[PDB]
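Chemist: Can you keep this structure in mind? I'll have questions shortly.
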Amino acid sequence: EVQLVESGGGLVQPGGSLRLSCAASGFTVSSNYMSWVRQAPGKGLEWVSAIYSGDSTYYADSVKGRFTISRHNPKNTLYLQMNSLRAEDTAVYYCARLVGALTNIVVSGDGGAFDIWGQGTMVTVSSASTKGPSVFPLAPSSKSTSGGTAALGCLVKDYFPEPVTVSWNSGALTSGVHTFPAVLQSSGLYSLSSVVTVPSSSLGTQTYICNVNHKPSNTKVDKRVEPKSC
Amino acid sequence: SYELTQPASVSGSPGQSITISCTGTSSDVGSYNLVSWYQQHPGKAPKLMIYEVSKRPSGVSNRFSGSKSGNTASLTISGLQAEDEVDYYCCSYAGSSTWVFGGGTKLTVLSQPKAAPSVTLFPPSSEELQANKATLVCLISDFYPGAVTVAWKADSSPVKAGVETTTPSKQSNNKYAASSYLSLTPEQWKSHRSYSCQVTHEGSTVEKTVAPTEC
Amino acid sequence: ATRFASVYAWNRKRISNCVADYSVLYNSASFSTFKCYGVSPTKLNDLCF
């Protein structure tokens, strides 16, 4: 029940704004923790969002006049009206926790223990428009059938911008699923993969549905993965 | 924009002790204390293992520790296992309840069994040819140590135009991943005879040879 | 913490080998009745129980 859930994801264009949200469940945000860690894979990170309510002088000398945010305690949800979003802010944030000093966890000590996070949202600020992903069913081959374990999937290719989420059989296939991250093309396009190692006897008899979802473009494709039936 | 010095590449044998540091200045030597060390399997939110440097986390194996003096450091990671090949950071103060920390020490655990890279090569689908596109999907999984260079052989010809390979990403079984793509046209796909994807993993080579659709 | 026992089957807890305090009792919850028989609340940290 107690969980931080990110919501309010959509497409942002240069000159526009969007209202993000981190909703706590179980514990009310009136007397709880919220730390907005901004992560870019491979490099260092930064904690930026300075909103501890009461509205006094506490800010960081890097985002002056850019990140504006409000407080709503009783609703157990916080909204992030991140105005003037720059195109160089491609990162998935996480609202998290900390530890102070008051209660039984610390009677003598300092604190500072981020311990409960969210799952993040996928918001891309791109000058160009969003494009629907192209799903190409990668069919099993003769070697996969004769090898005992068949490899099949559906390549998501030439979609801009991110993201694309691939699920199998609407959650009815979990064993062997492995998702290969998107590639950065020279032209800026993306291509990811999702391969599940299935029994070779289930080819044709068991239907293989891959659900490809792209939220900013609002496209859902339920692609069928079929064997090579010439 | 604010970034402090850490030793990025650290490695140690299992059962040994390694030291992790993160740099500060003279405005941080008199009498403060705020240092909590991180732990990240790459690609997801961190994990807490060490905080309150010389005291007790609630539920944590007591094989890890920290030690504190002058300009002489330790996050003392001892009793190394196969699951310690993870990213690390610290925390620190910046004055008036402000904050800063270091640049991501990455630990690599040696003395692990080397596994051959499992390579699967997928030719483009029939409707992809109908879409006037061709993509050679090479997928390399379960390889360690992760030093792989994806090579393409279009009828024993090294082709580098249109080759895009991902960075090595950690997998579930203490190994890394790779997904390479060669983007060609259907005219160039059905002109050549065969297509082979090869990798050079610690000298070992695993090749997958596919052919265009017969019908 | 989460739940306590009844009065006829009174819940017993053993505490030793740690530091105790009374001023830390006014943070997690505000109490209603607090009577230390024979002992003043101000001196408790000054004796070693």
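Residue numbering in chain C adheres to Swiss-Prot, whereby the residues present occupy positions 344-392 in order.
From the backbone N, Cα and C atoms, a Cβ is placed for every residue, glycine too.
Pulled the feature table from Swiss-Prot, pasting it below:
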VARIANT   C:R346 to T  In strain: Omicron/BQ.1.1, Omicron/XBB.1.5, Omicron/EG.5.1
VARIANT   C:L368 to I  In strain: Omicron/XBB.1.5, Omicron/EG.5.1
VARIANT   C:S371 to F  In strain: Omicron/BA.2, Omicron/BA.2.12.1, Omicron/BA.2.75, Omicron/BA.4, Omicron/BA.5, Omicron/BQ.1.1, Omicron/XBB.1.5, Omicron/EG.5.1
VARIANT   C:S373 to P  In strain: Omicron/BA.1, Omicron/BA.2, Omicron/BA.2.12.1, Omicron/BA.2.75, Omicron/BA.4, Omicron/BA.5, Omicron/BQ.1.1, Omicron/XBB.1.5, Omicron/EG.5.1
VARIANT   C:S375 to F  In strain: Omicron/BA.1, Omicron/BA.2, Omicron/BA.2.12.1, Omicron/BA.2.75, Omicron/BA.4, Omicron/BA.5, Omicron/BQ.1.1, Omicron/XBB.1.5, Omicron/EG.5.1
VARIANT   C:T376 to A  In strain: Omicron/BA.2, Omicron/BA.2.12.1, Omicron/BA.4, Omicron/BA.5, Omicron/BQ.1.1, Omicron/XBB.1.5, Omicron/EG.5.1
Chemist: Compute the C-alpha separation of C:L368 (variant position) from C:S375 (variant position), stating it in Å without decimals.
Modeler: 12
Chemist: CA-CA, which of the variant positions C:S371, C:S373, C:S375, C:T376 lies nearest C:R346 (variant position)?
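Modeler: Closest recorded candidate to C:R346 (variant position) by Cα: C:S371.
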Chemist: Could you check the variant positions C:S373, C:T376 and say which one's CB has the fewest neighbouring CB atoms inside 10 Å?
Modeler: C:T376
Chemist: Give the residue from the variant positions C:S371, C:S375 that has the most other Cβ atoms within 10 Å of its Cβ, counting over every protein chain displayed.
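Modeler: Counting Cβ neighbours within 10 Å, the top one is C:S371.
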Chemist: Out of C:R346, C:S371, C:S373, C:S375, which variant positions come under 8 Å of chain A, measuring Cβ to Cβ?
Modeler: C:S371
Chemist: Least buried of the variant positions C:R346, C:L368, going by other Cβ atoms within 10 Å?
Modeler: C:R346
